[PDB]
Amino acid sequence: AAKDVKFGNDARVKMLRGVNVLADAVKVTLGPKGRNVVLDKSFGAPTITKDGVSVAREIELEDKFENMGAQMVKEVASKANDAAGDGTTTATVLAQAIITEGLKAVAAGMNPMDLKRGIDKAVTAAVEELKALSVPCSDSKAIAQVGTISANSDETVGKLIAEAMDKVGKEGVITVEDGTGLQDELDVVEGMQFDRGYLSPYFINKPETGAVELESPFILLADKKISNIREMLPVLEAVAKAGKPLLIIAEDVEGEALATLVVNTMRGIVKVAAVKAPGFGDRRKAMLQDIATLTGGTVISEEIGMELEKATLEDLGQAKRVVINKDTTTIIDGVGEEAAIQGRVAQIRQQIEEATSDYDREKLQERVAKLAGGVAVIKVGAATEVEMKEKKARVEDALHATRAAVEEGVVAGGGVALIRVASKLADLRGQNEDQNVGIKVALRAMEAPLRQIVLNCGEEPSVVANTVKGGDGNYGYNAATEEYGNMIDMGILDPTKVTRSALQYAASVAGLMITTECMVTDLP
Amino acid sequence: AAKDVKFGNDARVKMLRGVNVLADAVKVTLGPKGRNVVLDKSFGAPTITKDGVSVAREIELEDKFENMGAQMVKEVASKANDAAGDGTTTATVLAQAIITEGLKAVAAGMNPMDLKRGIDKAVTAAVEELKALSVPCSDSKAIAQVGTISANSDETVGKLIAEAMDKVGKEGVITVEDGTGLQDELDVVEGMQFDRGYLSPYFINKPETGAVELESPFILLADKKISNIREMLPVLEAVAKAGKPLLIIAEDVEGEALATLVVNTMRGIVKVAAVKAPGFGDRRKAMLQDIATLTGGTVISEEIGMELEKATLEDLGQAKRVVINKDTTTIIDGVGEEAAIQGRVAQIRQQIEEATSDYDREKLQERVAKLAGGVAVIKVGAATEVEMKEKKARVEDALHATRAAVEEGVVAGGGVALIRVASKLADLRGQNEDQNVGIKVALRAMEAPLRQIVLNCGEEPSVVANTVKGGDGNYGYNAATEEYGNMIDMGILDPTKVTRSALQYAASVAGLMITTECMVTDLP
Amino acid sequence: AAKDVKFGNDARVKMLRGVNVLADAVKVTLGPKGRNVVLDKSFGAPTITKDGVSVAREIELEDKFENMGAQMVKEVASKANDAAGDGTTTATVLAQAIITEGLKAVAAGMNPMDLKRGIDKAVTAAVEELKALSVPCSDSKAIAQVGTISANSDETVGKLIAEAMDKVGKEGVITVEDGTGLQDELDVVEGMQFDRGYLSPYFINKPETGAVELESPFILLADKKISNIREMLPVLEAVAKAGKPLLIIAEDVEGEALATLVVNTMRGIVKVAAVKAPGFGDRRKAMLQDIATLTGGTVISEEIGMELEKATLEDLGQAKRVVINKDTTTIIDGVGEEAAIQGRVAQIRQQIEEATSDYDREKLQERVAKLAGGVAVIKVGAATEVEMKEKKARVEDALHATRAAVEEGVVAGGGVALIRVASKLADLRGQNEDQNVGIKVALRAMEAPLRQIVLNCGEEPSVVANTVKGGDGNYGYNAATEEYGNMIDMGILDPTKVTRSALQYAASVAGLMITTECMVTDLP
Amino acid sequence: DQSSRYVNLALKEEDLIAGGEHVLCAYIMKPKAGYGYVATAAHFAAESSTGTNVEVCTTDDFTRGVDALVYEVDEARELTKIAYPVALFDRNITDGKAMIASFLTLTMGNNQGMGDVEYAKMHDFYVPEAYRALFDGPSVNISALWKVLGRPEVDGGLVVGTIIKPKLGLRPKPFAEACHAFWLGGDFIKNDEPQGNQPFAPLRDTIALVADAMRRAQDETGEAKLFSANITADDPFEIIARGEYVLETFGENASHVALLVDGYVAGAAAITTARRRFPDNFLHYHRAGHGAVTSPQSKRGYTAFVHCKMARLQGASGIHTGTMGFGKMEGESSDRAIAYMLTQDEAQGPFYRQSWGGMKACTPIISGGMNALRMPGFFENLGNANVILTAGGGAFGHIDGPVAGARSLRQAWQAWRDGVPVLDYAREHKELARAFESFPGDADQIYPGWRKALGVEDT
């Protein structure tokens, strides 16, 4: 954009009106009484939704100052999605309140940086106060309740999520799958299941779908790319002595190898399992080692010195049971020592700290769980794809919120903890008047998310915020019933991490943005 | 890319006008009084047609909000076409009812979340109701009735569909390819049928008019090049002992080998013919596996445990009758036992639906048509492209409607089931007053399609609606004959499947769209 | 586009607002009462910062003449980037002073030749007086003081940097690091660290994770690469009897070399590790020669009369301990004699005295620090990227101040020593009236920065000016405390030579701008 | 969902060569130091690929690779090798073709806006010799069209011409025909390319096509038309009726008779009718470069050299790749590494060479100055592209002189059939060092050819 200079209030009020539009575009979507917002995209399908991050990504305004402030506040929403992904509307409304009131104060001409320092002190005090006020969330029924809260009173999804989490255990992975019909379905895969199939239909067993079911087989490890090499026959020689069914982990099986294997099977000579590689070099580096550990076997390689020619039938490990079909194959379990399993966990702990972080630590955890725990697949029951968008958004939000809440605990929803701690932290003071005023304005503005929740209910925000302050402890307000009661015992519990991250991000960005004195803009 | 916000009524009226234009275009397509619309063609002449989904596909308006709302209703229209395929007039009028009741709810200050939930409960109850009202259809006469109803009161299509149903079974059907004759025609063929023609000059066999027909020749394909199986002496001597004409369909044979086969025919010792391999190696080999199973033989493979050049009369598959023309190859009678047929059907069972659906379904159904179904093609004489477009659309719609009726059944036509289920569910109650009001509004709006139907005939809407409501069972009003009486005796029947799917998708999209509160706009 | 000519005041007039705009951008920003300005990038997020040079770099307006005045004045900011990095606000206020004095001079009409003579004479006299006023700095607490004042009285991070400076010594050089946590952390890396990790997972030594930690290692220099001959056994086996660690230095490692290393690691022959090629020829030659000399290794090159087969057992290098991880290999310390080490450091200092005096010398400073100091790492606890940028700007300013004070030492900052030396330089005389006028004009020009400092906090200009000019010694004003006091107590101590360079650039740019005669520009 | 977990390629290009059926189409995800992470993926494929009303699918259905299925190998320098797969798409029985919307969604990576263009020189990753399996396969240029008349493939002749003074204008045939009447280098003249019947065209738009009615001097005169007489019409629906079968006397020489290739409105549209018969409509672009986007003052264009990998059908004599990137600020591993890659004395590699299972003419354009006196320079890799050594005419102010050298479309024949190393590219002549007296804008800072222009009294 072009460079043009503007000064003081010329940008300031723009900032104001800028945030003013963005927030009230978003704030109206909260609550069952509230509706969704329509995001315009002719190149796409304009989306009517409550997805805060989707709205934030969709933000772009005609006005120059409003547009730059909007891309500024989009960054905090993006960072929150990177951190939590839900409660984003709360972060936006609290950030709007604090920035607007800080600008209101600066309109009186106080030092912005001292105000920021006082607010930062208040933020740190609030962080340790949240540490004090955090309530651990351990029991699975409370986990289901908070997931349902994230699902906004979707009881079946909440109970299914609780079932999945209990079945996978502490470190078992949970995965979401695109639902098709109107029926919610939860499936648990035990062991390792990959998408690989035998090309020769002559391998089809008696049961339908081409499923071969085989228990107590022979774990085989091949590190070199073997496709149809006639030098394998010595290994077959051991199998020739064995006369037993077995599974082969090889790159692929080409003409001669498939021919001899098929004729052996159909003539009844020997039955063998051998399938195309699920993953490439990087994945097989993990798979051979982890299969050896889970099956209690020793890794078999063709490089370095060790090769196929020297081998033992007992050098081939064993499994529990394997099932094969057209393109999918599962192995239920194998007998391997826990000592090796946690040795691999310890060596992969160093892999956890990686330069990629996202997109790969997920695969690490999936691998660890499929070696140790089970894999959860959900197809949520729903009619159309546009609403399954919101369904899966709610699902992932509930999952991640549970990830935070299980370890870090929960606190009452609606921000009531923020108002209660603002009541707690009256006596905190700064160096001078500026820092004290910053603390005061932060504590005054931090009640805004709750008042906006009340407004979404179409009720008096001041009265509710003036009464709740009268109340304490677990007492609060229910929007579904639209009346007071026990805030906590009813079950609106949210991980404290989302609150911490929201307040911290909002404070960090607000302190730097409130201090602006001159600004640049594009040509008309 | 800069966007702006608009609030409530503006884009509300925008999509209101869009749906108004849609309903204006649709009303002329209502009932027996349904008329056609000109749809612009960029290069060629525009098409006069009634197809609502095509009209939606052609939607082009200057207004951005009108266009996006048009895309929104196009989405549900296309999903209805994917599920039901017709009732497009019903879809448009129910959409108009939906937007009208949404406007009423906006006027009411009503809770949209409770609205959609109550509508969902009412829709589940209505699903139960329609499952109750549906009646199985078995007689070919009712099938002809429903075909005529779907074909816009054309008895020829209904009787043609009934004939196909009676003779070639339920599933075995093929699409329509029509002529220029100005007359009608149906061709039905059973057995093995697939497009292959003969090439060499001799391949004009002994039957006149360039026809080829043989009794019990044995075809077998080696899955590889046929170069030295030009020798094939065991095959020649086996067939000579059998005293049968020589015909083998092979993967690929050299042109000079074909020439010396022609020389063999001319000398008369062995009269040998061949055609090109069926198709792509994988699907070709699957269908050839089917062919071999029907012929009771075992396919020769380049990588099987038996020699390409070695074959025996017992190694050959067996069949009775074959007819080959310049275009298409046909096997009339093959030597196969029914247990193999049912085993192939069993291995079909899983591949029937899968997830891919259409892509593997088509050939599978063709395969089914070869096994138990039938080959049915309609050749209607029509020189004008304009009439053949509409004829094709109508016959495809009639086909799909007949299939839907066969699988799920029918209820009474004319939409009377709407008022019947409304009366049976008039006293439906929800969780709270909000659910009760939402259900009541949905019930009130869902008769609007019927009021539209009656008014578009230029007759008393309220009077007819109330009179039909007062009666019950088969008491109903015929718009085609415009008279009250027994609706079934009048043969006014519509498949239950299309109504159910349309109602369910209508409920989904309505619950999604009732959340319209704030909208985004772009530059002109 | 087309050329436009402006003569005398016509250009001069324009020039005014140009720097005025720049002044409006920059002057208000300095000090705790000073604020920050937003510089946005179209693709990225806006950056709000206080660094004046950061503002200056992207300065551009619509007006041609103002833009060209701005690009002259940006030269001092760029040179500050190159040499100092801070005091950029001082350069800008110097520019404002010189433009005011230039307009006044044009108003009176002195000869620019005599004007620049007086300017440079006054500048040199100021340099002399500042050198007279220089105060040595050696103790760590003053280091912390200067770090804090550079970070705007940041006691926490300033003390962190002072502590790091103390523990790594003067030769320790610090780097810039990404921010992950909420708190800063300090890391010290000793010896040669490089991106070299084990290729095969079998290379795991005792400390797991493929980490090889060897005390007093024995290092082989295997110039270039060895695959086909593959027999380093004359020394390999000898040290195998010696039962001592092995280190290999080769550019490439092949399947055979990996195989035999795996043999040694698994079968238990002897502990052996190898290292790949470093990189470019210059860097690899440097970091192998220095290591061999420091470790007492033998210069081994097949480029010279030498072979792996033609080798001596004395070729081994020796270190204290080496730690190899998945990606990084680190030499903690090397075993060498003191005289040889100091001689090699002397020759690398002879390399320091290089005509290049550029980034080649910086990569040499890497080697020099590894000779004497170590790698210092401050991993910031920044939450967001923009606050990370501001933090790193602060720490880099502190680093610049510390490094400048290392060679020069510090004198009273905040302009108190500057106004003191200007008051001394108030007795300067010139050759003619033009020169005397230029000298006294320079006196007010140097008075300007301090009075703008006063007005930045909006304080009494005349009172401060009088009470400081009359005063002497450590009596001065503090903006952090906003009060008079001892300079040592205030502790704003600055390596003045950065201000020296800034003021001589200011003298040069004043001398060029006093050549304002006529200008030709392009049409917009 | 997600995007990855479908292709885990963990080996270098060697594995990408063994497969043979690997076709690469994607954008390099090298986040620029200065541009931070989020924008690298935000503007990669989220808003510049398709528009994507909801989402689309192919008739085969269930395609797992809508997003960038990145197998990029990242261990040393983040060497990016990413492909939009095409071989895994819908495979049919006879044609193997997909539907209308299949390719329209994923295969056209668009770098329309993102800052990834400051310096990005992409050297060699090319579709191997295993390309004729289920693809057409172009390997023909004008050096292979009239090949039977004396042009072999690689640097073996051409039809692109050099012009003697005057540069252009006052068309040669009436009076300046002596410039074209010299078979010694005046053999195929072309005019400036930004012309034709374009919407933004001057009054000369009528003249261009009018050049057709003056083809009367090719049969009875004794000379064959080899000028780029810009008569290629925009509206095609006139040739349909008569010329199909016999009257094709115009000839396949699309680079002898004119052809309009401006790079915006023509491209290679000829694919439809001539899938197999005439896939060779020569890339008829007048030799203009280093004046549109390469200049930091005037940057008007984009980068598509990766996507141009299918374009070898045209027979390119010009492609707007960019520049070597010399000037501005050096140091910090100075950008002179162009020399440091091979000219360094103490380097060594014993084992492998440049063999990517299907080599072809591949040599970067001589920009700035590269004379045969600097024989230790540019002749290492291949030394020649589908072009002929032709630079500014600084020392070329003579009628015949070294008659052999000026043979633009004839001396290449000898200079490639002489068979004397990579010197063949510059075997012609070496006095080109004087050509800097004419064209300054190639050697500006490093080469001493500009020292005489300005820079105080020194030489």
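Numbering of chain B is taken from Swiss-Prot, so the residues present carry the numbers 2-525, in order.
Header lists the method as electron microscopy, 7.6 Å.
Each residue, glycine too, has its Cβ placed from N, Cα and C.
What Swiss-Prot says about this one:
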type	residues	note
BINDING	B:30-33, B:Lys51, B:87-91, B:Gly415, B:479-481, B:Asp495	ATP binding site
MUTAGEN	B:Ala2 to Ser	Complex stability is significantly decreased; when associated with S-76, same residues as in M.tuberculosis
MUTAGEN	B:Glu76 to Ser	Complex stability is significantly decreased; when associated with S-2, same residues as in M.tuberculosis
MUTAGEN	B:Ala109 to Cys	Forms inter-ring disulfide bonds. Prevents ring separation and leads to the formation of high amounts of symmetric GroEL:GroES2 complexes
MUTAGEN	B:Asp398 to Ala	Can bind ATP with normal affinity, but is defective in ATPase activity. Binds non-native rhodanese, but cannot release the protein
MUTAGEN	B:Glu461 to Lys	Temperature-sensitive lethal mutant. At nonpermissive temperature, the rate of general translation is reduced and a defined group of cytoplasmic proteins are translated but fail to reach native form
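When the mutagenesis positions B:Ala2, B:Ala109, B:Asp398, B:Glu461 are ranked by how far their Cα is from the Cα of B:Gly88 (ATP binding site), B:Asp398 comes first. Looking at B:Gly32, B:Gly88, B:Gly415, the binding-site residues in this record, the fewest other C-beta atoms within 10 angstroms of the C-beta turn up around B:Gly32. For B:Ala109 (mutagenesis position), the same-chain residues 6+ apart in sequence whose C-beta sits under 8 angstroms from its C-beta are B:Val438.
According to its DSSP assignment, B:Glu461 (mutagenesis position) is coil. Closeness to chain A is evaluated for the recorded positions B:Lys51, B:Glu76, B:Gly88, B:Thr90, B:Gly415 by Cβ distance, with values under 8 Å counted; counted residues in sequence order are B:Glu76. DSSP assigns B:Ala480 (ATP binding site) to coil, not to a helix or a strand. The recorded positions under consideration are B:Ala2, B:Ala480. Their Cβ neighbour counts within 10 Å are lowest for B:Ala2. Cβ crowding, taken as the number of other Cβ atoms within 10 Å, peaks at B:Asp495 among the recorded positions B:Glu76, B:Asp398, B:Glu461, B:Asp495. Using CA atoms as reference points, the recorded positions B:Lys51, B:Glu76, B:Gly415, B:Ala480 were checked against B:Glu461 (mutagenesis position), and the closest is B:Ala480. Comparing C-alpha positions, B:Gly415 (ATP binding site) sits nearest to B:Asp398 among the mutagenesis positions B:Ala2, B:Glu76, B:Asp398. If you take the C-beta of B:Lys51 (ATP binding site) and look for same-chain residues 6 or more apart in sequence within under 8 angstroms, you find B:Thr30, B:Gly35, B:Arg36, B:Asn37, B:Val38, B:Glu391, B:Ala394.
It is 30 Å from the Cα atom of B:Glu76 (mutagenesis position) to that of B:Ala480 (ATP binding site). Neighbour count (other Cβ atoms within 10 Å of the Cβ, all protein chains): 20 for B:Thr30 (ATP binding site).
For B:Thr90 (ATP binding site), the Cβ neighbour count at a 10 Å cut-off comes to 22, with all displayed protein chains included. Put simply, B:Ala2 (mutagenesis position) is 48 Å from B:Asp495 (ATP binding site) when counted between their Cα atoms.
In three-state terms derived from DSSP, B:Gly88 (ATP binding site) belongs to neither a helical nor a strand segment and is classed as coil. Cα separation, B:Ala2 (mutagenesis position) to B:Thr90 (ATP binding site), rounded: 36 Å.
Separation of the C-alpha atoms of B:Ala480 (ATP binding site) and B:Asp398 (mutagenesis position): 21 Å, rounded to the nearest whole number. On a Cα basis, B:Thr90 (ATP binding site) lies 14 Å away from B:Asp398 (mutagenesis position).
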